[PDB]
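Encoded as structure tokens, the structure appears first; notes follow it.
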Amino acid sequence: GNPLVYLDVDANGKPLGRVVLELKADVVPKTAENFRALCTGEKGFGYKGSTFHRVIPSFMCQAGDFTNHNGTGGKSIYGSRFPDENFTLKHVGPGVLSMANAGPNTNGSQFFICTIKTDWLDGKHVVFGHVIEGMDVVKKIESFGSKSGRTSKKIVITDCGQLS
Ligand SMILES: O=C(CN1C(=O)[C@@H]2[C@H]3CC[C@H](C3)[C@@H]2C1=O)NCc1ccc2c(c1)[C@H]1C[C@@H](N2)[C@H](O)CO1
């Protein structure tokens, strides 16, 4: 089966709730495994204690830069970057979970959750899962962003892990 993982997210130290994500290991096993392991922290690094550093309302919420905390960093469980696995899954609507990148074959740990259909990203960003529950929490995160992407409170992944 596919992994279920979770992110517990706070704003300025106040809890927003839990986002539960299905990782599509049946379609993108390498990409799913990277995210899963970064949620559990089992490689010695991962998302716990890192931030949503760019949040654009009516677009997406971006996170995963646990090295630089500014959109320049992050790393994968495999190394500093890994190839685009495939583009089979598309950016079909709110709740799509997809890899940030710096061009072709530059996946690390940064990711985004869509708050709209972002189909102009199809074929360019690897989609590897979706929100199962806690879309309301994603909307709370979205409310602390701005058109520039700069957040108005510090949005932190206080805890994360695997449910199954
Ligand atoms: O944030 C972006 C660009 N970017 C956007 O501007 C749009 C926004 C709307 C949907 C998403 C977010 C989309 C997006 O990806 N690039 C930063 C980045 C991402 C991954 C990696 C790196 C840097 C580092 C480390 C590691 N991985 C590799 O070693 C490469 O260098």
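Going by Swiss-Prot, the residues shown for chain A are 44-207, listed in order.
Header lists the method as X-ray crystallography, 1.4 Å.
Backbone N, Cα and C define each Cβ position, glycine as well.
For reference, Swiss-Prot has these:
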MUTAGEN   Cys203 to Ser  Blocks Ca(2+)-induced mPTP opening and reduces hydrogen peroxide-induced cell death
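Around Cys203 (mutagenesis position), the same-chain residues six or more apart in sequence whose CB sits under 8 Å from its CB are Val48, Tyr49, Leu50, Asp51, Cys82, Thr83, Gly84, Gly89, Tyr90, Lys91, listed in sequence order. Mapped onto three states, the DSSP output places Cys203 (mutagenesis position) in strand.
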